[PDB]
Amino acid sequence: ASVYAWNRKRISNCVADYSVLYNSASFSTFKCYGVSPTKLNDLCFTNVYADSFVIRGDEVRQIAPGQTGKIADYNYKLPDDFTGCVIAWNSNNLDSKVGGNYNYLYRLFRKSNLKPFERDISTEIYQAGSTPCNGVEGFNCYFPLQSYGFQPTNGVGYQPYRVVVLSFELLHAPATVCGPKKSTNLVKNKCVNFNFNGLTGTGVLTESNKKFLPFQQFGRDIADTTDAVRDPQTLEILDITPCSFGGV
Amino acid sequence: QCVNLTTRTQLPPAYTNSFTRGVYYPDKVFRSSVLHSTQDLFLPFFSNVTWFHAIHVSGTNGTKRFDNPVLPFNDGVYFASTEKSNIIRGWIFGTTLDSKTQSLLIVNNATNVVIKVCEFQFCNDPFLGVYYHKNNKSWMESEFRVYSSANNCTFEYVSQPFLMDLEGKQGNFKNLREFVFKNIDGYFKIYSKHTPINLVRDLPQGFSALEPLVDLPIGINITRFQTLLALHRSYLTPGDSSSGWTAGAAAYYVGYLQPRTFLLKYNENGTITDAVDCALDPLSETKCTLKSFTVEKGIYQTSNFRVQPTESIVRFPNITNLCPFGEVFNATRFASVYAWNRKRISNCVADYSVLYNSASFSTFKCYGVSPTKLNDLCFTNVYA
Amino acid sequence: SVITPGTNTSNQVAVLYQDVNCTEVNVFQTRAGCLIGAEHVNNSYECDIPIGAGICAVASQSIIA
Amino acid sequence: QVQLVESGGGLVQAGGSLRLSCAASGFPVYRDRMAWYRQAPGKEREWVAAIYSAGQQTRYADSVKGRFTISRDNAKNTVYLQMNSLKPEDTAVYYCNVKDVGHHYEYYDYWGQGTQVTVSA
Ligand SMILES: *[C@@H]1O[C@H](CO)[C@@H](O[C@@H]2O[C@H](CO)[C@@H](O)[C@H](O)[C@H]2NC(C)=O)[C@H](O)[C@H]1NC(C)=O
Ligand SMILES: *[C@@H]1O[C@H](CO)[C@@H](O[C@@H]2O[C@H](CO)[C@@H](O)[C@H](O)[C@H]2NC(C)=O)[C@H](O)[C@H]1NC(C)=O
Ligand SMILES: *[C@@H]1O[C@H](CO)[C@@H](O[C@@H]2O[C@H](CO)[C@@H](O)[C@H](O)[C@H]2NC(C)=O)[C@H](O)[C@H]1NC(C)=O
Ligand SMILES: *[C@@H]1O[C@H](CO)[C@@H](O)[C@H](O)[C@H]1NC(C)=O
Ligand SMILES: *[C@@H]1O[C@H](CO)[C@@H](O)[C@H](O)[C@H]1NC(C)=O
Ligand SMILES: *[C@@H]1O[C@H](CO)[C@@H](O)[C@H](O)[C@H]1NC(C)=O
Ligand SMILES: *[C@@H]1O[C@H](CO)[C@@H](O)[C@H](O)[C@H]1NC(C)=O
Ligand SMILES: *[C@@H]1O[C@H](CO)[C@@H](O)[C@H](O)[C@H]1NC(C)=O
Ligand SMILES: *[C@@H]1O[C@H](CO)[C@@H](O)[C@H](O)[C@H]1NC(C)=O
Ligand SMILES: *[C@@H]1O[C@H](CO)[C@@H](O)[C@H](O)[C@H]1NC(C)=O
Ligand SMILES: *[C@@H]1O[C@H](CO)[C@@H](O)[C@H](O)[C@H]1NC(C)=O
Ligand SMILES: *[C@@H]1O[C@H](CO)[C@@H](O)[C@H](O)[C@H]1NC(C)=O
């Protein structure tokens, strides 16, 4: 889809392998904020948002948190605390036709900058000045959408590029997307380091009598320490106690 | 298909005290034996919540209250129904309430809690209607006039199946169902609580916490909503579908959430048992400040009174002279970098909006100043 | 500041706005500021809740200054 | 590169109809917006009509909406403007206009040679 109408897809309840994309080497730009790609296979996310569109090559870096530009303001804005990855690869050989390809459009004029993760489909005429538009263009009334001059013989900087933005959102909720990893049999009453559905720690796991009502996933102490956890594949409540330690 | 319901009765809106209802678990994290202070969208204590009825008073010129208006959603809705026969069949949510924009529909037709996200072309008076067959005393779906068409469905979810009775019951109200609807961060969160009550008026004094029910990852534009009720057609209401209908006695309450800080007491056994609204009154402010539900005799410093600004005033010089930006930008002759041309700009009004919005400049950056604010700054001197 | 006899006794509350005399929204004007919800009385008792500048504060089912 | 050719028009008696053709060479017609402008001697530049491939299909001026028709042909790649119930006031020169963006983010308006339309009373 076009950049102003970027296609958004939901990814959940499945196993994702990000190593194949990183080791593919078929993407011109592979740049992640807040996560290291080599460790993405060890993380679990509540949801994944895939925002796909087509842009010009010279604007490949234009889509980034804290950046300024017409595309960022009026087509696709990223939040300041954006967490995820940006993937971009040339599409001149697949999306550009002789004489130029103009199927992809981008918004140029808008009343205000778009909120991050906001979809805009209105094509109303932007009133630049005090002259009313009333569905009539001209002075102070211009069409906000502009075609992409994707000429195949043009420079690679202006050559079309397909861009997919992956937003991994993770909350205190049961995770849906998890890396390959592997499930191992749990052991209790022994000081072990654990990775419960993404959250990592170290301690001893004990059977617990605390009521976890069907909607909790893990209980915490006064500090940000997971005192109890709910084990996947068993729905059992395990108390996590720090391994015994002291002074000498 | 849609029946244009008419012959409504005029009645001013009623209000009732919200008391200490509307408290829900703000997150999935388990806690116990603690007092947690959380800032979230809650229903303030001791507010007015709007009343709506569902009744048809018997007798000459009897009151016929069928309260099904379109209410704004604002920033969350607390919806509390007192029932004994489960008249309400669900809710609808939307802004234009037509096929032009996306809309949400939750329907509980005694089989499943079916949630749909469609650009429904809603009727003028959307509803659901059950025709009553007196011979076999069977209730079945007969009319669905919530929408006239359904298209391009983006999401649908179905809860656990069940079979709920819609038979009218007599006596005191026995079912109190409280719901909280929030639409934030692309998520529609529905929290609920069911209570068996023995009373005929107002809300119970007891305090209950609304456990989460569903968190739908939908993410849709919502400003307004409307409830749905199941009417009954039988020999007691002769006529066609326009006039031959009735609704059993039931009531519901609508309240609006707002951002507040609440002190919640997770008891020793894992359940929320009490809460304090910080901004309700100075005593609750002190309770929040002390992180305690009881306070001993003394003087406590809580907040800092300040008078807020009322209006903005700008005093700028009388000099409405446009700066000569075209002398430099609209220039065909440019000097070398070692002999870089310097011009001084002062004593004029500068409009940087045209420079930023001209879009004729491939590279435009600013160091130490945000570009979009240049229009609101006054400078001693400028060097071009 | 909040003058309270304590929930152990009652729930009535007085409010002291420090260094802001009573023109910004019974009402008493002390050298410490403005006291609202506490009634002033000539009678003098032992200090119970210290407010400031020789004024202290529950008696007769009310808050007194 | 981008070229627009205007064909049709000329001198016509009252009561007839006309069809103007704007053919695009060097670029496909399917793009953001193709505009049609009409101007008489002694008149300033002003927007008249436009056709878009996204959002609203066509836009026209307030005094011309719903009267004079336009269409596009992707197979033959040309914009046709059909004008009916001609009046002598329609004597003017007509252009078809496009907007192009290059590597340097510039926005350049490219016009055609245009056609002269004269209606005799
Ligand atoms: C109640 O509404 C639901 C949703 O439209 C329907 O009942 C279920 O429909 C689904 C199809 O989406 C079936 O898979 C289920 O088996 C149905 N459950 C039943 C029939 O109990 C139907 O429209 C309505 N049900 C009735 C009885 O009117
Ligand atoms: C229900 O009745 C109302 C009448 O109060 C309808 O509102 C108007 O109906 C006329 C039809 O005579 C139409 O012009 C419009 O629908 C309404 N008027 C205006 C000025 O918009 C309403 O449309 C009816 N609803 C249905 C579903 O029939
Ligand atoms: C979608 O979100 C926008 C964000 O502001 C809101 O737009 C308002 O929509 C209502 C309903 O038609 C209009 O009456 C207002 O004039 C709109 N205001 C603005 C500033 O756009 C609203 O929350 C939602 N609007 C729609 C049309 O879905
Ligand atoms: C996964 O674990 C749950 C919890 O015990 C179990 O009910 C389910 O059958 C398991 N799935 C498979 C495929 O074994
Ligand atoms: C709520 O009702 C009105 C608002 O309509 C308000 O003025 C009043 O003070 C409130 N009363 C109660 C009892 O909540
Ligand atoms: C009761 O009778 C009605 C007649 O309209 C029929 O539709 C319905 O299925 C019957 N119910 C049962 C349980 O037989
Ligand atoms: C339904 O879907 C598209 C996008 O998915 C929407 O833009 C369009 O208005 C709808 N089409 C209909 C209702 O025919
Ligand atoms: C404490 O929780 C238990 C559930 O484990 C339940 O019986 C009740 O809520 C509490 N126990 C008692 C004895 O009240
Ligand atoms: C320079 O002149 C052009 C006319 O071709 C105009 O569009 C532009 O706005 C001028 N520059 C400035 C800074 O106004
Ligand atoms: C304070 O609370 C206790 C209970 O802990 C109660 O017995 C007593 O009457 C209350 N009041 C006073 C003045 O102690
Ligand atoms: C109250 O306070 C203001 C500001 O501190 C001061 O000007 C004034 O004299 C004080 N007294 C009265 C009676 O207003
Ligand atoms: C003391 O009492 C007298 C009369 O009983 C009253 O007029 C006076 O105001 C009181 N003192 C103060 C400081 O209010």
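Going by Swiss-Prot, the residues shown for chain C are 596-620, 641-672, 687-694, listed in order.
Header entry for method reads electron microscopy, 3.0 Å.
Cβ atoms here come from the backbone N, Cα and C positions, even for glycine.
Swiss-Prot gives this note for the published mutagenesis C:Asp614 to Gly: Increase of pseudotyped VSV particle production ex vivo. Increase of viral load in hamster upper respiratory tract. Produces more infectious particles when cultured in primary human epithelial cells; increases replication and transmissibility in hamsters and ferrets. Annotation of the natural variant C:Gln613 to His in Swiss-Prot: In strain: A23.1; the original residue is retained in the structure shown. Quoted from Swiss-Prot, the note on natural variant C:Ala653 to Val is: In strain: 19B/501Y. Among the natural variants that Swiss-Prot reports, C:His655 to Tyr is described with the note: In strain: Gamma/P.1, 19B/501T, 19B/501Y, Omicron/BA.1, Omicron/BA.2, Omicron/BA.2.12.1, Omicron/BA.2.75, Omicron/BA.4, Omicron/BA.5, Omicron/BQ.1.1, Omicron/XBB.1.5, Omicron/EG.5.1.
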Suppose we draw a 10 Å sphere around the Cβ of C:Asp614 (mutagenesis position). How many other Cβ atoms does it contain, all chains included?
8
So if I draw a 10 Å sphere around the Cβ of C:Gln613 (variant position), how many other Cβ atoms end up inside it?
14
Pick out which of the variant positions C:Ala653, C:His655 has the most other Cβ atoms within 10 Å of its own Cβ.
C:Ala653
Measuring Cα to Cα, tell me the gap between C:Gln613 (variant position) and C:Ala653 (variant position) in whole angstrom.
15
In whole Å, how far does the CA atom of C:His655 (variant position) lie from that of C:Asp614 (mutagenesis position)?
18
Could you give the Cα-Cα distance between C:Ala653 (variant position) and C:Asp614 (mutagenesis position), in whole Å?
17
